Amino acid sequence: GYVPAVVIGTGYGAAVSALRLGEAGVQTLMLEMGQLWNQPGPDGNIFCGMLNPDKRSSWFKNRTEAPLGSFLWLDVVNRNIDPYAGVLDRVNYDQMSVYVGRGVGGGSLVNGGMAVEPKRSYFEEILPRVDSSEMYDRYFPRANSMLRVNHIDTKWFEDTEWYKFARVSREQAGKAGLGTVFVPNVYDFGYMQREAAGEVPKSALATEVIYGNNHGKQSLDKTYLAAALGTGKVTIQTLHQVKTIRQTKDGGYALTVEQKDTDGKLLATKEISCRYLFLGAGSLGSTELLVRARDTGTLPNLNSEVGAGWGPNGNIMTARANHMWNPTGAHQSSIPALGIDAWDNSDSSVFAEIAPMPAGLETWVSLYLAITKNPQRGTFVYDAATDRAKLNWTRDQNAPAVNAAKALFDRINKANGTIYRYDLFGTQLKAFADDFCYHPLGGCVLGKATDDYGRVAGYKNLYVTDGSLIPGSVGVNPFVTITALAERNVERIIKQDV
Ligand SMILES: Cc1cc2nc3c(=O)[nH]c(=O)nc-3n(C[C@H](O)[C@H](O)[C@H](O)COP(=O)(O)OP(=O)(O)OC[C@H]3O[C@@H](n4cnc5c(N)ncnc54)[C@H](O)[C@@H]3O)c2cc1C
Ligand SMILES: [Mn+2]
């Protein structure tokens, strides 16, 4: 049916948008292709852990996969599974695999919780048409509060076995002159202390994160989406995937929407129309909808920037082998707390997560997810034959990212007399994983495919809200930026357009 506003998806951009729309009195329907994650499963928990993956781990795959970096220890727990509407989707393109959440809350269900503001000077570099004072004075603080960002207690961090892995990399980095920083998070660190004390059910301290956290993590279903539902003006329909978008002859937008069951069986195809349409389907999903609409003629006045300007936030994974006297511990919290800040906006910049590993026995490995500054960009190109927008990115386009990550970690290896691991990513000697992405950014870039508030060029009352707006790179883990930009955008759109 008709609803005044429709929001596609339920990740960060969508959730911010729907809350503010509901508070403005606009009746809003959110359409989410994944599940509402609230049913206890066969182990009694909503989500599977990383040591007991099952069909809940995976969006329509027939075998579970180890978390990147951990195949050598976690392949032993992999199993064949039925294709199911599980929580983590590895989306395979020709030379890049992008990992995204599927469910009410999007990537907030599966991510590491790390809530980090970009460097202002870098924000000003990447988005010069945006007023940076309103961002830092108003919208970043708003996002910080609504997301429930909190900070680890330094004494607990220093003392607990669960963060030895982080302390080891801190000491190694320091020998190279390189500094670390604490990482704020939406996982409740008070709760985490109580997990370590045996006082509450474990989640971060029971090898859970990438298939969801059964406790502790304030994903968007608990924060923005709960508040949106609380307005009385927002509803969410799950297992509903938008397939096509058109402008109707009488104005507004009409959507074709498939309703499936959790086995992927098609139950219904619905037509849903609206006055205001907000896309929050992610970098991949929003871009695909718009490239499809342009190239199949349902939104023919979309511009040539739709599809362009994608980058993986410079994501590169690598690992170092510690000396035998620097074990990282069998018990590693699944939530990172420390990073190495070597980001000065130059082409050598690196912001690298000190990543836990879930093996649960001693491996001596330190793992890192580096964020780098690499100008290469890809384009999503519609394939009418298969009805899919294909990402044309080639692995050689990550060479600048590898080079930057390697230069930084070479400094650490030289100072400490250590070497890389070469065997964590596959059998071929490969120290740098260069064909994955957790942080897809771009495809519908702010001010190029859209105006400076995400209004899609060529159309009225058509908005993009999410990671597709960002120009390929933010220099930090991206959800705080997506959230704050969405706060800015929806406030302005409601004031001027609604
Ligand atoms: C393993 C992993 C670790 C990460 N760790 C961090 C971290 O610690 N901190 C950080 O800042 N970022 C992290 N990220 C990145 C962060 O999660 C994403 O940047 C963020 O979720 C993107 O928000 P979004 O609103 O653009 O889209 P998403 O959160 O991806 O949400 C899009 C939603 O739209 C739905 N959808 C898509 N297409 C359709 C359609 N056609 N119809 C209906 N629904 C649709 C999806 O199912 C999904 O629920 C991580 C991500 C992963 C995968
Ligand atoms: Mn704070």
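The residue numbers of chain A are those assigned by Swiss-Prot, with the residues present covering 46-543 sequentially.
Positions of Cβ are set from backbone N, Cα and C atoms, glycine also.
For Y57, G58, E77, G152, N156, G157, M159, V287, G512, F524, the entry in Swiss-Prot reads FAD binding site, with the evidence type experimental evidence. Less than 8 angstroms from the CB of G512 (FAD binding site) sit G56, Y57, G58, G327, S328, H484, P485, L486, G487, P523, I527, each of them six or more residues away in the same chain. DSSP assigns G512 (FAD binding site) to a helix.
Where Swiss-Prot documents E398 to Q as a mutagenesis experiment, the accompanying text is: Mutant does not catalyze isomerization (>10000-fold reduced), and oxidation activity is 30-fold lower than wild type. Proximity of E398 (mutagenesis position) to non-local residues of its own chain (separation of 6 or more, Cβ distance below 8 Å) is seen for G157, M159, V228, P381, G384, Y413, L414, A415, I416, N522, given in sequence order.
Swiss-Prot lists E398 (among others) with the feature active site, proton acceptor. Following the DSSP three-state reduction, the secondary structure of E398 (mutagenesis position) is strand.
One mutagenesis experiment named in Swiss-Prot is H484 to Q, and its note says Mutant activity is 120-fold lower than wild type for oxidation, and the same as wild type for isomerization. In the three-state DSSP assignment, the secondary structure recorded for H484 (mutagenesis position) is coil.
In Swiss-Prot, the entry for mutagenesis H484 to D or E states: Mutants do not catalyze oxidation (>100000-fold reduced), but do catalyze isomerization, 10000 times slower than wild type. The structure shown retains the original residue. The local packing around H484 (mutagenesis position), expressed as other Cβ atoms within 10 Å of its Cβ over all shown chains, amounts to 26.
Under its mutagenesis entries, Swiss-Prot includes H484 to K with the note: Mutant is inactive in both oxidation (>100000-fold reduced) and isomerization assays (>10000-fold reduced).
What Swiss-Prot says about the mutagenesis result for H484 to N is this: Mutant activity is 4400-fold lower than wild type for oxidation, and is 30-fold lower than wild type for isomerization.
Residues or ranges marked as active site, proton acceptor in Swiss-Prot: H484 (among others).
Across the residues the record lists as binding FAD (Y57, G58, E77, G152, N156, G157, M159, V287, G512, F524), the two Cα atoms farthest apart are 29 Å from each other. Proximity of the recorded positions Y57, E398, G512 to ligand 1, judged by a Cβ distance under 6 angstroms to any of its atoms, singles out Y57, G512 in sequence order.
With the fewest other C-beta atoms within 10 Å around its C-beta, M159 stands out among the binding-site residues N156, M159. According to its DSSP assignment, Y57 (FAD binding site) is helical. In sequence order, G54, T55, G148, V149, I281, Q282, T283, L284, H285 are the residues near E77 (FAD binding site), counting only same-chain partners six or more apart with C-beta under 8 A.
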